[PDB]
Amino acid sequence: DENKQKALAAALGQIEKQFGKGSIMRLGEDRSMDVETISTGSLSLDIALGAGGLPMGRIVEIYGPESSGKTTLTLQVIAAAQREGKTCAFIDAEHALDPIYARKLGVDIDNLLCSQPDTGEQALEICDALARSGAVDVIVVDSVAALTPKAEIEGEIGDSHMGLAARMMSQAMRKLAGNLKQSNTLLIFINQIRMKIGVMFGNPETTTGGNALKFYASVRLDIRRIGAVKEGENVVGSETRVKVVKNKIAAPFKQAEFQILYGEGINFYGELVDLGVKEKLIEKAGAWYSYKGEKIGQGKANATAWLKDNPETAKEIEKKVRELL
DNA sequence: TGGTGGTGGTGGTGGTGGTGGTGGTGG
Ligand SMILES: Nc1ncnc2c1ncn2[C@@H]1O[C@H](COP(=O)(O)OP(=O)(O)OP(O)(O)=S)[C@@H](O)[C@H]1O
Ligand SMILES: [Mg+2]
């Protein structure tokens, strides 16, 4: 009755007096709580994510074995970010970026902030400082397996430092979660894989840096290499596979496959033809691919060349599949 | 055969009671 209304009013008034405006409000009328996303550059993955892109303000996680293609996909993301007009930062903790290849993929070197730190504490301080400013929209840490605590860099090569990196990461998560969301900035951790001894059942694969990062993420993705793409005998690229092993903004466990060629990277148009054929928009007959009663190409490669050479029909195919899916 | 009329402050004593746990790594 009226008593409850008065009690709620007084409580909310006191709260918002003590801690400021916006502290307590109904959920439906708050626009800060909405989810928004940006593209990963691959249609298959951007549909597997469900919401069409990676979430802004959150923490994403990517890991795989050696030569799986992590930095490549992250550079594609950063590329799409600038192309829409958004600043970016790239923290290379492993000291292994090569500016040229980045230029090849599409990132504007004149605008991509960069840093090669020497200790994990310095890296995460830089992350906090950049995020808190409201000036950097995308941040990337090249490998969480290289963020060494201070005490171990100055120690001997046999000094055990049990569990220090886990403590570092657990503190860092607590600190960042709030500022990332306040500023609307996306942070991507990239991780490696180490096997575990003593497992009696199940897989032995694990990632580095403790259990903290797993709880705090909204998205986690596997990435694996599954085959080679050949031109004649000459190897030209790699075939991949991805699983959304964790999700918090859409139904999880879907997949995505695509080609990485050593040139531009993600073969957008191969993916588009595959989607068109799968959703039955592009016609096919035996080994011959067709379109609206006209024969397109007698193979994947030639058909893709056809699509690339034919901007007029490619955009129709695109928008149709996009709107359908 | 007959009584008058009030002055002026001085010096401090004594101590109580502690609260709380972080973080795995390598075939
Ligand atoms: N500058 C380059 N030029 C040509 N091919 C490259 C170049 N850099 C990477 N590649 C290829 O892309 C694949 C490796 O992708 P990466 O970006 O290194 O992802 P990664 O899984 O982190 O591998 P790491 O960092 O060496 S463990 C390999 O097929 C490389 O041959
Ligand atoms: Mg890399």
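Chain A is numbered as in Swiss-Prot, which gives 4-328 for the residues shown.
Cβ from N, Cα, C; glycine included.
Per Swiss-Prot, the feature ATP binding site maps to A:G67, A:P68, A:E69, A:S70, A:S71, A:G72, A:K73, A:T74; the stated evidence is experimental evidence. Annotation of the mutagenesis experiment A:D277 to A in Swiss-Prot: 10-fold increased survival following 3000 Gy ionizing radiation.
All features noted in Swiss-Prot, drawn onto the structure.
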| residue | record | DSSP (3 states) |
| --- | --- | --- |
| A:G67 | ATP binding site | coil |
| A:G72 | ATP binding site | coil |
| A:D277 | mutagenesis position | helix |
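Taking all protein chains in view, 22 other C-beta atoms sit within 10 angstroms of the C-beta of A:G67 (ATP binding site). Cβ proximity to the ATP site centre (mean Cβ of A:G67, A:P68, A:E69, A:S70, A:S71, A:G72, A:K73, A:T74, cutoff 8 Å) flags the following additional same-chain residues: A:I226, A:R228. When the recorded positions A:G67, A:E69, A:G72, A:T74, A:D277 are checked against ligand 2, A:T74 have a Cβ within less than 6 Å of one of its atoms.
Fewest Cβ neighbours within 10 Å among the binding-site residues A:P68, A:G72: this applies to A:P68.
Fewest other C-beta atoms within 10 Å: among the binding-site residues A:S70, A:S71, A:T74, that description fits A:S70. Listed recorded positions: A:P68, A:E69, A:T74, A:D277. Those with a CB atom under 6 Å from ligand 1: A:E69, A:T74. Its own atom aside, the Cβ of A:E69 (ATP binding site) has 8 Cβ atoms within 10 angstroms in the protein chains shown. A:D277 (mutagenesis position) and A:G72 (ATP binding site) are 21 Å apart (CA-CA, integer value). Counting only residues at least six positions away in the same chain, the Cβ atoms of A:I65, A:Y66, A:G67, A:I193, A:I226 sit under 8 Å from the Cβ of A:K73 (ATP binding site). Ranked by Cα separation from A:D277 (mutagenesis position), the binding-site residues A:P68, A:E69, A:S70, A:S71, A:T74 are led by A:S71.
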